[PDB]
Amino acid sequence: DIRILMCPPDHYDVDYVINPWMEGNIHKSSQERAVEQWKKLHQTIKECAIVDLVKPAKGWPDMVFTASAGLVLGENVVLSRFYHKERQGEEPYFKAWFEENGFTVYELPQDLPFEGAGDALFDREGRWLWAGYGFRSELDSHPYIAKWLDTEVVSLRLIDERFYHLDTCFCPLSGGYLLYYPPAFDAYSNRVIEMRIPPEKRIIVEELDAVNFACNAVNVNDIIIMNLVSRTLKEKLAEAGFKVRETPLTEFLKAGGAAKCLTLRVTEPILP
């Protein structure tokens, strides 16, 4: 009953620069290698969850990054309104997928950016929604989300342009654990995190792992899937009870995304 939406890299390239990882990388991706990497990730995820696919649209290479299609809870989705025109053309295709698959879609005002699960991730027990802002999603979008989805929203301010989406530096896990990179957040936001997640449940990443997108991890039950990380972090995760599966995603890091960015969990139960 866990289903994840992905989108294959049929039209994938680096064609523009809308985050720091893309600088110097235009046309530096190998589409064939990207296909191989994506297929390995898809197979690994499919061993843990059902994978649904949306057909990619030519001219929107970042459509592979389905985490930003929208924010799902129950039968509802808040559709993303992308900050950059370079991704705004993905919106009708994602909307069509959500409507075809039975979701009720909420749409933000056109002038109010919000980038979906890329910037907003539920606490895994459903106690609240963590929502990033500062580079893509506007803080003013958070009340809309709170009302549309009937959830407390805990807003977190991102301060490092490399970690421009919440999901690149912050990953709620099963068992109450949180995998995150504190320097991506301002001091107040770190205090907000710390008030809610006690130290024994924090899995703190160091910069070396952060810049390899360690926090951009897919977690299904006790399995965590990520691009590549240190033995130090792998041992911390194993001690917390997680089975780590690594799979190479270098062609996607050239666009500033990794395993989690390539996925959207479309089964998010409403929990009592």
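We're sticking with Swiss-Prot numbering for chain A, so the shown stretch reads 4-275, in order.
Note: Cβ is positioned from N, Cα and C throughout, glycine not excepted.
The active site, proton donor/acceptor annotation in Swiss-Prot covers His168. Residues or ranges marked as active site, nucleophile in Swiss-Prot: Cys264. The annotation that Swiss-Prot gives for the mutagenesis experiment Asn22 to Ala reads: Significant loss of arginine dihydrolase activity. Where Swiss-Prot documents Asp65 to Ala as a mutagenesis experiment, the accompanying text is: Significant loss of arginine dihydrolase activity. The annotation that Swiss-Prot gives for the mutagenesis experiment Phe68 to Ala reads: Significant loss of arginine dihydrolase activity. According to Swiss-Prot, the experimentally introduced change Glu118 to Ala is described as follows: Complete loss of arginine dihydrolase activity. While the structure shown retains the original residue, Swiss-Prot records the mutagenesis experiment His168 to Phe with this note: Complete loss of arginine dihydrolase activity. The mutagenesis experiment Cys264 to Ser is recorded by Swiss-Prot, whose note states: Complete loss of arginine dihydrolase activity.
Sparsest Cβ environment among the mutagenesis positions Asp65, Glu118 (other Cβ atoms counted within 10 Å): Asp65. Distances between the Cα of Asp65 (mutagenesis position) and those of the mutagenesis positions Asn22, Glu118, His168, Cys264 are shortest for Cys264.
If you take the Cα of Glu118 (mutagenesis position) and the Cα of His168 (mutagenesis position), they are about 8 angstrom apart, rounded to a whole number. Between the C-alpha atoms of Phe68 (mutagenesis position) and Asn22 (mutagenesis position), the distance comes to 14 Å. Counting Cβ atoms from all protein chains shown, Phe68 (mutagenesis position) has 28 others lying within 10 Å of its own Cβ. Under DSSP, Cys264 (mutagenesis position) is assigned to a helix (H, G or I) in the three-state scheme. A distance of 14 Å separates the Cα atom of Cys264 (mutagenesis position) from that of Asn22 (mutagenesis position). Reported as a whole number, the C-alpha separation between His168 (mutagenesis position) and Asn22 (mutagenesis position) equals 10 Å. According to its DSSP assignment, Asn22 (mutagenesis position) is coil.
DSSP gives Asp65 (mutagenesis position) a helix state. With a cut-off of 8 Å between CB atoms and residues at least 6 apart in sequence, the same chain places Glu164, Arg165, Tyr167, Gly259 near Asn22 (mutagenesis position), listed in sequence order. Neighbour density for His168 (mutagenesis position): within 10 A of its CB lie 28 other CB atoms from the protein chains shown.
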